[PDB]
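Student: Please see the structure below; I have some questions.
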Amino acid sequence: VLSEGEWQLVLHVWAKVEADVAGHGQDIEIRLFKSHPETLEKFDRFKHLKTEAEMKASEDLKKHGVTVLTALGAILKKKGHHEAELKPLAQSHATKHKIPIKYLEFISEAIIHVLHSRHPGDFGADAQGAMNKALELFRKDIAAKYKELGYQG
Ligand code: HEM
Ligand SMILES: [Mg+2]
C-alpha cells in the first residue's frame, strides 16, 4: 500500500507528464523497444519501424502511446482503487496481446527512465520510490488478474 504523500508525489509528476502526453509516450515506447527489443516483436503494426526517427515520425505509434499513458494515468489517479480500470487491461493483455509480467517490468523501467530524463527536479529519490511502488502495485494486481483469466505469464 502507498501513503497519501507517496500518491501525491506520483500524481504531482503525472501532472507534468500530462503537459505533453504524446512526447512522453513516444519516449517511453522507444525506450522500451531499444532496451528490450523482444518487446517490439509483440507489435505487428510497429515492428517494421527500424530507426529512432521512424518511430518518432509514426503518427500511429504516437497515438498509441497517448492511449497507453491515458489508461495508466487513470489507474494512478485511482490511488490503488483501480479494479474497474485494471480488469479490461488484464483481459486484453493476458488473452490477446499475451504480455508477460516481465514486459510490464520492462515498461515500468522505461517509464521511470523517461520521468527521470524529463523531470529530475520533480522526480528525486522519494518521488522515484513512490512511482516505483505505484507501478509495483499495478504489476502485482494485474498479475493476480492474469491468473484469474488462466494466463500464467
Ligand atoms: C503500463 C503498461 C501498459 C498500459 C497501461 C497499456 C495499455 C494499453 C491500452 C490502453 C491499449 C489499447 C487497448 C488494449 O488493447 O488493451 C494497449 C494495446 C496494446 N498493448 Fe499495452 N499497455 C502496457 C503494457 C504493454 C507491454 C509491456 C507491451 C509489449 C511488450 C504492450 C503491447 C500491447 C499490444 C501488443 C497492444 C495492441 C497494440 C495494437 O496493435 O493497437 N502493452 N495497451
Ligand atoms: Mg504499448
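Numbering of chain A is taken from Swiss-Prot, so the residues present carry the numbers 2-154, in order.
Per the header of the entry, the method used was X-ray crystallography, 2.3 Å.
Just so you know, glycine gets a Cβ as well, placed from its N, Cα and C.
According to Swiss-Prot, the nitrite binding site annotation covers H65, on the basis of similarity to another entry. The annotation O2 binding site is assigned in Swiss-Prot to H65 on the grounds of experimental evidence. Marked as heme b binding site by Swiss-Prot: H94. For the natural variant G122 to A, the note given by Swiss-Prot reads: In metmyoglobin.
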Student: Please report the DSSP secondary structure of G122 (variant position), reduced to three states.
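Tutor: Reduced to three states, the DSSP call for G122 (variant position) is helix.
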Student: Could you say which of the binding-site residues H65, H94 has its Cβ with the most other Cβ atoms inside 10 Å?
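Tutor: When each Cβ's neighbours within 10 Å are tallied, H94 tops the list.
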Student: Using a Cβ-Cβ cut-off under 8 angstroms and a sequence gap of six or more, which residues of the chain neighbour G122 (variant position)?
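Tutor: In sequence order there is nothing to list, since no residue at least 6 apart has its Cβ under 8 Å from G122 (variant position).
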Student: Under DSSP, is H65 (nitrite binding site) part of a helix or a strand, or is it coil?
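Tutor: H65 (nitrite binding site) sits in a helix per DSSP.
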